[PDB]
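Input: a single structure, listed below in structure tokens.
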Protein chains: 2
Amino acid sequence: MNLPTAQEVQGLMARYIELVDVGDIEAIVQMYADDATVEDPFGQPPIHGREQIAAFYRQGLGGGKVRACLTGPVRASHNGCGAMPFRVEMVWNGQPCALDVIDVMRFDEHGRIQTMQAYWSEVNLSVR
Amino acid sequence: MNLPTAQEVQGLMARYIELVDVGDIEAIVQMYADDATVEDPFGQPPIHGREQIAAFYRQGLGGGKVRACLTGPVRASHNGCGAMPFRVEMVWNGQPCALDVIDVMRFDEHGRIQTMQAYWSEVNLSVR
Ligand SMILES: C[C@]12CC[C@H]3[C@@H](CC[C@H]4CC(=O)CC[C@@H]43)[C@@H]1CC[C@@H]2O
């Protein structure tokens with residue numbers, strides 16, 4: 001793939017959420033460029049490269065207990081970038097919880113994620 | 001105000017949408033810091049200069065018949081940044097239209113907007 005068009009960004013970012021939802025860490029990591037950076041949550045030190053990104057997603061998704069779904073359309077640019085709102089359902093203190101997140105992504109000319117920023121904090125964590 | 005807490009970011013970004021929806025251009029521009037940049041849509045060159053930002057908002061909102069509402073919660077960081085999904089309603093090509101947008105904002109140590117990035121493209125335009 002080339003630098004993704006706006007429509008292609010919409011497709012790639014939706015697929016990323018599907019991979020999070022099923023917990024396919026290997027497929028998530030393969031969507032990232034080999035030297036990609038992740039900031040999650042934004043404000044925390046960036047994570048660099050597929051080895052470190054895989055380890056990160058393994059800790060976050062490896063334990064099971066995680067679902068994710070878009071809560072609105074992917075917003076896409078003409079320069080291979082986009083932003084999406086979604087909700088992660090997981091377990092907090094032994095009960096279900098929901099976390100509202102926005103991921104911002106920049107794709108490279110091979111259609112892989114070069115940078116990702118995940119905007120959320122504890123103000124976005126809700127419980128029953 | 002100092003660097004907005006996550007909670008203050010939620011309030012400021014919601015306030016920004018409230019001002020867009022009412023259409024008070026001078027109130028919107030006052031939210032910006034002196035060296036603020038606007039990238040809207042993201043992928044276009046940044047606008048700088050308080051007068052250029054006012055002219056930008058006048059061109060977009062001048063008609064008075066634009067509405068704007070959050071379509072999900074503000075996601076707020078602990079470094080004075082956040083991201084929010086919203087929908088704009090307006091008239092274009094003689095049609096009532098909607099546009100889905102995500103704004104990413106960074107605030108300075110005074111609570112003013114330092115950087116504004118509006119993610120959207122024509123794929124996010126719909127006819128109502
Ligand atoms: C110009 C416009 C009305 C105002 C919208 C703008 C899209 C971006 C958002 C970003 C904001 O944060 C403010 C509103 C602004 C629209 C694109 C076409 C339509 O005519």
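Structure determined by X-ray crystallography, 1.5 Å.
Here the Cβ of each residue, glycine as well, is placed from N, Cα and C on the backbone.
Here Swiss-Prot flags B:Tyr16 as active site, proton donor. Taken from Swiss-Prot, the feature active site, proton acceptor applies to B:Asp40. Per Swiss-Prot, substrate binding site is recorded for B:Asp103, and the stated evidence type is experimental evidence. While the structure shown retains the original residue, Swiss-Prot records the mutagenesis experiment B:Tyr16 to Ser with this note: Reduces activity 20-fold. According to Swiss-Prot, the mutagenesis experiment B:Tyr16 to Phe carries the following note: Reduces activity 2000-fold. Reduces activity 10000-fold; when associated with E-103; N-103 or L-103. For B:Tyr57 to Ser, Swiss-Prot lists a mutagenesis experiment annotated as follows: Reduces activity 100-fold. According to Swiss-Prot, the mutagenesis experiment B:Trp92 to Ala carries this note: Slightly reduces activity. Reduces protein stability. As a published mutagenesis entry, B:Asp103 to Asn appears in Swiss-Prot alongside the note: Reduces activity 4-fold. Reduces activity 10000-fold; when associated with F-16. Per Swiss-Prot, mutagenesis B:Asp103 to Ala or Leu is noted as: Reduces activity 100-fold. Reduces activity 10000-fold; when associated with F-16. Experimental mutagenesis at this site is recorded by Swiss-Prot as B:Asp103 to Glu, annotated: Slightly reduces activity. Reduces activity 10000-fold; when associated with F-16. In Swiss-Prot, the entry for mutagenesis B:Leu125 to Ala states: Slightly reduces activity and reduces protein stability; when associated with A-127. The structure shown retains the original residue. Quoted from Swiss-Prot, the note attached to the mutagenesis of B:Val127 to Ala states: Slightly reduces activity and reduces protein stability; when associated with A-125.
What Swiss-Prot annotates, mapped onto the structure for a quick look.
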residue	record	contacts (Cβ under 8 Å, 6+ apart)
B:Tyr16	mutagenesis position	B:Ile28, B:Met31, B:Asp103, B:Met105, B:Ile113
B:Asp40	active site, proton acceptor	B:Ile47, B:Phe56, B:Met116, B:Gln117, B:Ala118
B:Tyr57	mutagenesis position	B:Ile25, B:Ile28, B:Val29
B:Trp92	mutagenesis position	B:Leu125
B:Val127	mutagenesis position	B:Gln95, B:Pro96, B:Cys97, B:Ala98
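B:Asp40, B:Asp103 are the recorded positions among B:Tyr16, B:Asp40, B:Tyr57, B:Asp103, B:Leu125, B:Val127 whose C-beta comes within less than 6 Å of an atom of ligand 1, given in sequence order. Annotation: B:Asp103 carries the greatest number of neighbouring Cβ atoms among the mutagenesis positions B:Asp103, B:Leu125 [cut-off 10 Å, Cβ to Cβ].
According to DSSP, B:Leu125 (mutagenesis position) sits within a strand segment.
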